[PDB]
Amino acid sequence: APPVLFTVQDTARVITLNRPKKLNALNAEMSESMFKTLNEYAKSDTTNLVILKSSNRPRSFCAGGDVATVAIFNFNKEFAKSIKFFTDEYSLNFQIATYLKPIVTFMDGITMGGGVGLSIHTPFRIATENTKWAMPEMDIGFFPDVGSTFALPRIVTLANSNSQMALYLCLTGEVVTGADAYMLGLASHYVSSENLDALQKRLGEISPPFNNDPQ
Amino acid sequence: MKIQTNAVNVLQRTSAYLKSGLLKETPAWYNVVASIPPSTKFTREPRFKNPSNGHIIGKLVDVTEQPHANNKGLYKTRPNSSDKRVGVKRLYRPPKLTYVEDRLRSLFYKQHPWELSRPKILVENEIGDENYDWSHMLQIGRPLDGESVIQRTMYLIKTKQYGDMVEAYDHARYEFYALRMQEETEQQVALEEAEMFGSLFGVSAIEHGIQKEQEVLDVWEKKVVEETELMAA
Amino acid sequence: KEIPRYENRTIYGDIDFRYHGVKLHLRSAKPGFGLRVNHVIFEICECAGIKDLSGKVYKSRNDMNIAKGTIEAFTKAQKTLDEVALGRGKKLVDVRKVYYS
Amino acid sequence: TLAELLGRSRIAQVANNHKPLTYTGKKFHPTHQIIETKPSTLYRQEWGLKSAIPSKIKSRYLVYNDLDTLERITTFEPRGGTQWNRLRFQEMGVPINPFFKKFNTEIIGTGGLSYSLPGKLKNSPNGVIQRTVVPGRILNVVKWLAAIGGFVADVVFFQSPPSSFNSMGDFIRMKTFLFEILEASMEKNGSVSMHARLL
Amino acid sequence: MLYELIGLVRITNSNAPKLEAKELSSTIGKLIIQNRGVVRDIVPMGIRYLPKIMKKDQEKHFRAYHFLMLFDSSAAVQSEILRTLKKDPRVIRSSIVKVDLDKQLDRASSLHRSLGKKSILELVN
Amino acid sequence: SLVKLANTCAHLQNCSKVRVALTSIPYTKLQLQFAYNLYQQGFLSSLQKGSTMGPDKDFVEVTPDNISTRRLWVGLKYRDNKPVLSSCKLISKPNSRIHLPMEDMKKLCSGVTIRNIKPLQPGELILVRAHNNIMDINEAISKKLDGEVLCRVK
Amino acid sequence: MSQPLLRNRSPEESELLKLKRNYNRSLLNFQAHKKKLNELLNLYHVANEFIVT
Amino acid sequence: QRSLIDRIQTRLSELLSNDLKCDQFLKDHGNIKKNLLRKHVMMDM
RNA sequence: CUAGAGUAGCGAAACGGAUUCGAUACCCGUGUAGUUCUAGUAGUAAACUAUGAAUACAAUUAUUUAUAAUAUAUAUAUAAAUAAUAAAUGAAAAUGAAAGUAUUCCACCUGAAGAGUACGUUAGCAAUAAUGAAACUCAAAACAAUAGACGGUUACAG
RNA sequence: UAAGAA
Ligand SMILES: [Mg+2]
Ligand SMILES: [Mg+2]
Ligand SMILES: [Mg+2]
Ligand SMILES: [Mg+2]
Ligand SMILES: [Mg+2]
Ligand SMILES: [Mg+2]
Ligand SMILES: [Mg+2]
Ligand SMILES: [Mg+2]
Ligand SMILES: [Mg+2]
Ligand SMILES: [Mg+2]
């Protein structure tokens, strides 16, 4: 099946990451499809908001980027493919950050690397009891890649006057779970998993009251 | 009753009034309702799992998934007439909630009918405030009754200290008896010790029953005499 | 009530509406087309701002029932282009509106 | 989840039963769980059931079958009598062991009527109580039958009835007697058979 | 086919009332067995007063010896047996009812089946 | 089979009147193509394969062993207290099959009543069968393909 | 949409299916015969009490 | 008959479970692999 | 109705007695045909659910009814029927799983009256049954419901 | 490009 599924909920558009075995690891195919489809939705006048979720709902939302292929694209010296991969991923992150319609991310499960990039750049990011949030790039010889260095110095609530809690999270790669992520500001809302279905229906129903401007 | 339209669209009709000019002033609720839309679907929604016991609703087992002879020795080689009937109604019927404890609640009170005479309060205090460790039966904030026995039984089962529900239930029963005997001895000895120090009680339970029986029996005597006299005439 | 109107002159599509014994068949019309309808419907259209309309009444031609049923036809048996577009998640384009820019 | 809490809720703790609330046969033991309310909740018709109980009910005890019915009422009786029998038995002091070391539905030992163990003496300001004295009511001319503390018991005489018995006749139940409860066993049906003697 | 006959034989010989019923049973049984039949039971009911003063042919009865006979025979001979019963002065009332054998080859009479003994095998254990 | 398609149209209307979110239709190539055209056109919220008991959670492969117990499960859409799929009717009936050429199809899409068929409405979908492919009428016009005018859905 | 609607039953599946169906029929016939012989035997026990002569 | 059916099914399930020895048997006897495996198992007994 | 049997009761017709202004009626008495059986003819009824058959589908409740379980209890599941309904339909009364949503096939209707008449034909022992006109006349005629009036209409009170 | 009335 396609690695990303696109569906409709009466006004919202649902984007489901659809790679269960690899824990929704993000690719260049996935990033390109998401980027182009979000570009389409940005023009549609019948779209009000986008929901980002995963089919592998409990275990993972997005367990990082699929940087193993990036590492094989560099063992075989195919550096152009790694460049395309990161261009797609980071252009997608830039799109999500600057999107003019609401984007709602369901961080139900593991949320790491590319997952944080998908979820951290939206004002509406929902953690659950299953949210396992982390930024584990220091141990694979890589850097915070998805705009985390821009977001975390700004969104984190506690002990972040000079980005020092952001630095702690980035450098240590500590796994922040559930309501701790909500309390630190890594998530904007905290909703139980059992409710995310009903919420998804509600987000599909609400429309701007009049003059139909969802922006 | 027909699904009503005019209760959930008060905003739209009000806005038509306002745009036309039929209504001059915006109501106080207008912006509030505009910012908080009502739910206006009113659909029937299917369900695919029984909440209580975890049974899956809406799965058909295929003949390929029954490759072994049934209890009568016959293989299943084609669907039966039940499998061929659309079972969409089950998806919408509110499922019956089931708990093994209820089978075990019925047993206890069949074995102890006089435990039904112990009054029970169904008014909840706060279900969220309960923090019980069912490694023991007595709990602070709870009475000792059949539910203590059954919760202890379920605890013993989920920790696999017993494999069979019967043995766990019997163990809980004997702990319950141990606690009940202590309570009754406490009551009796407390009364005895109270009398030995000059506690003067008024009416006891026996005298209470005697006086109520007397109150009833006076009226009964009067009615009997009146009826006999009437019958004689 | 508020009556949906396409271009503030006609009804959006066609309407085949039964109100008790009255069968109304209303059809949207082009600009400049008049109100070619039953006289009761003509008066209602004059009050409602419908300018272009064709239609026919069958079975009962009781004036009161025609009058009452045409209003349910206008309010209940019409869906605007916006409602259809949002319900289906599709874009409904009016070809004549776009031909003239 | 909501289902687990419902399984643990107080309504769920009451075992299902549909035995008639107006039984006119023989009563050997309770059939219905007695439901109690505090004065504060009774003032607001609150009993922990679905629906508010009518204000006519001033008693704080009831028994019930169905929370709600097609008749839009709760099937209940404002009675908690069987608790007063049990307590009265506890006042008598006469004891009645399976309480000591697939499913069997038979009553186990005493069915919760009494947990008192057999051999113990009741100290009193006079001294050790040798025998238990209890008020009662002779019922009918027959071992006679006596209503004692909510239980029907067998009366045996020292030598013969006194003149009051045949003087009163069927009104013998109007006057209170004193009895010695000799013993109290329980039979297979669940019925307690106390043996007493008039004094 | 299994059939259950319930005859009401007359008892004119007061000193030995069973005398008639014995020879009735002998005649009917001889007919059955000589016509490729079988007799499974000859259960005797007792002497009993009839509900009314029943008049077979031109003689009135107030009591009779009741008897039951369970026998396996064909339809033609069963009709023949009924014919002989109906034109016999000794017999006051007669009735032959089928006992269906679609389930069990062995089946007890109506009396034993009512008592609880469904088949003759139970009745002999 | 036009009889089964008519049954499906009536069943969809029935399910929209009571506002059930999910229902089932017979499992056939025509039924699947029709449901897919409705789904792509925005009239259905979801289309799944399944059994007589419910939609399949995971892929279940269809064989003669289970063909009689297969169904197609469709999710119906509602918005603003109105069903998205209100009416669904056949044009080509079993007892009067209507095959049109591309020119008459263009006339029908342009407001002309052809063979007593009312023309296409502003928010309506007319489906056409060509070479055992169901498809939107405007798409058939674009592909210059004559065909059997099958059903309206509004 | 790409998946075939129906997949034909392979000759091996057909052979196993025919095996199972033949067994089902044979088993039902055999059980009928067994109960038949049992009922015959239970009549053969009580046949002592049947008059034939 | 019963023994043949039950043995065929048990052998089929076992081979489909541990998928190395089924490859061993496929190269010993010569998603289609499932049907061919069933063919070989059915001729096997 | 045709033959042949039977005919106790009931009972067209008929004959009488009443009642009545009158009785050609209701009521009473005798009572033939018929009602019964056998072999036929005939093929009509408010032959009615005033509702053709089949198929797919649509929200509930309560009863039974019949199976299948599970240990009287599961207020047990799956079917049919019945009752009250939602929606839908309908001129409404109301229908309600059809008078709803659909599909297929058949029968039938097209103002009242003349008229289910005449004529013809076919069939039948007959009675009749089927098929089934037109001229003439009129602006009528009918259905549901509404409010009254009335009833040799009910019940309750005063 | 389909109007009704007494
Ligand atoms: Mg004659
Ligand atoms: Mg006669
Ligand atoms: Mg007469
Ligand atoms: Mg008259
Ligand atoms: Mg006369
Ligand atoms: Mg004939
Ligand atoms: Mg006639
Ligand atoms: Mg007729
Ligand atoms: Mg009608
Ligand atoms: Mg005629």
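What you see of chain D is 2-97, 105-109, 195-235, 242-298, where the numbers are those given in Swiss-Prot.
Header lists the method as electron microscopy, 2.6 Å.
Every residue gets a Cβ built from N, Cα and C, even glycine.
Swiss-Prot documents D:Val235 to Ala as a published mutagenesis change and attaches the note Suppresses defects in the 5'UTLs of COX2 and COX3 mitochondrial mRNAs. What Swiss-Prot notes for the published mutagenesis of D:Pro260 to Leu is this: Suppresses defects in the 5'UTLs of COX2 and COX3 mitochondrial mRNAs. Swiss-Prot lists D:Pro261 to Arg among its mutagenesis entries, and the accompanying note reads: Suppresses defects in the 5'UTLs of COX2 and COX3 mitochondrial mRNAs.
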Inset, instruction - May I ask for the distance between D:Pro260 (mutagenesis position) and D:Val235 (mutagenesis position), taken between their Cα atoms and rounded to an integer number of Å? - result: 11
Inset, instruction - Among the mutagenesis positions D:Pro260, D:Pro261, point out the residue whose Cβ has the most other Cβ atoms within 10 Å, with all shown protein chains included in the count. - result: D:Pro260
Inset, instruction - Compute the C-alpha separation of D:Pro261 (mutagenesis position) from D:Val235 (mutagenesis position), stating it in Å without decimals. - result: 14
Inset, instruction - Report, as a single number, how many Cβ atoms besides its own are within 10 Å of the Cβ of D:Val235 (mutagenesis position). - result: 9
Inset, instruction - Would you identify the secondary structure of D:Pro261 (mutagenesis position) according to DSSP, in three states? - result: coil
Inset, instruction - May I ask you to report the DSSP-based helix, strand or coil state of D:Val235 (mutagenesis position)? - result: coil
Legend entry - Cβ under 8 Å to chain B, applied to mutagenesis positions D:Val235, D:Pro260, D:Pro261: none
